Amino acid sequence: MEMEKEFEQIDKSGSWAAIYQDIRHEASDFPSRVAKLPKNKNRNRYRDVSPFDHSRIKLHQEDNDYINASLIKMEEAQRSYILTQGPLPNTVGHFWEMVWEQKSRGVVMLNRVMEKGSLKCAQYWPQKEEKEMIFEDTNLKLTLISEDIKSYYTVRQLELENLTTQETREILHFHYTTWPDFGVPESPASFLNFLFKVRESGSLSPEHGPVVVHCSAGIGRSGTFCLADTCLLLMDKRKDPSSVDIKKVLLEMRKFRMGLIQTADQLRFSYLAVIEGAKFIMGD
Ligand SMILES: NNC(=S)NCCc1ccc(Cl)cc1
C-alpha cells in the first residue's frame, strides 16, 4: 500500500502509538548472554540495550572480545551497517580498534556530547590539529587533519594510525549537530541532505567495511538513519517502488539489533523522510 496514503490514514486516525506497539510485539527476541557477563558491566551504557550474540561485533583479541555493537546485514539492498552506543570513558580505545579491524571508511554521529545537561558520549576525537590522541590499551593514534562546519552538520578528516604496524588510514567523521534535545525534527530536509553527503563520500559503498553509526544508545536516531537509507535504495532497485513496506524492513533490521526506533514520533519521522526522499529517487 503506497506508504504516503498509509501515512495520511494513520495521521487522520491518530494511531501512531498502536502501529508502533504492534512492531514492539512482533520484534525478534534472541539471546545477549555475552553482554550480561559481569566482567562487561562497565562496557554497557544502558542495562536494557545489548547486542544479540548471533550478530555482535567481536574485537580481535584473546583477553575480552566484547563491544556493544551489532552488524545489520541487509541482503536484498546489498548494504551493511555497524550500529553501536556512544563510546564510554573506558571503551574509546575499543571503539577505534573496531573501526580499524572492520575496515570502515566513515563514522556517523547523530548526538552532541552533552544534551539535556548530561553527558551522552565521551569526547572520543581530537578538537585541535596540534593535540593528537593516543589510546594506549589498543595501540592506536588519532589526529585531526581538517574540519568543515556547516549549519546542520560538521565533516571532519581524521588520520588513524596502527602504532604496531605504522599503517595509516583516512576516516571521515560525519556529525549531525542539530537533532533537538526533545522530539524529532519538524522537517526531514536537513537529515536527508546529511544522508546524501554520507553516500557521496563512498563510506556506505562495498569497497569499504561497514559504516559505524551511533547516537547515545545506538538504536533510536541510529535506527532512523539505516531504515531511511535501506528503504530509498530498495525503491531505486525494484520494478514497483510502492511495494517497499517500511514496517517489514524495520522488523528485518530488528532481527540484528533490539529496539531500533525508540518512539512513535521516530517511526512517523522515518515515514516522512522516506516519502520526501523518494521525490528525488524518482527522477527529480
Ligand atoms: N589538501 N592537502 C592534503 S589533505 N594533504 C595531506 C594531509 C593528510 C590527509 C589525510 C590524512 Cl588521513 C592525513 C594527512
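Quick check of the header: X-ray crystallography, 1.9 Å.
Every residue, even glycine, has its Cβ placed from backbone N, Cα and C.
Now, the feature entries from Swiss-Prot:
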MUTAGEN   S50 to A or D  No phosphorylation
MUTAGEN   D181 to A  Substrate-trapping mutant
BINDING   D181, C215, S216, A217, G218, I219, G220, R221, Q262  substrate binding site
MUTAGEN   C215 to S  Catalytically inactive mutant; abolishes sulfhydration
ACT_SITE  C215  active site, phosphocysteine intermediate
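Non-local contacts of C215 (mutagenesis position) by the CB criterion (under 8 A, 6+ apart in sequence, same chain) comprise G86, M109, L110, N111, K120, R221, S222. Secondary structure at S216 (substrate binding site), taken from DSSP and collapsed to helix, strand or coil, is coil.
Reported as a whole number, the C-alpha separation between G220 (substrate binding site) and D181 (mutagenesis position) equals 13 Å.
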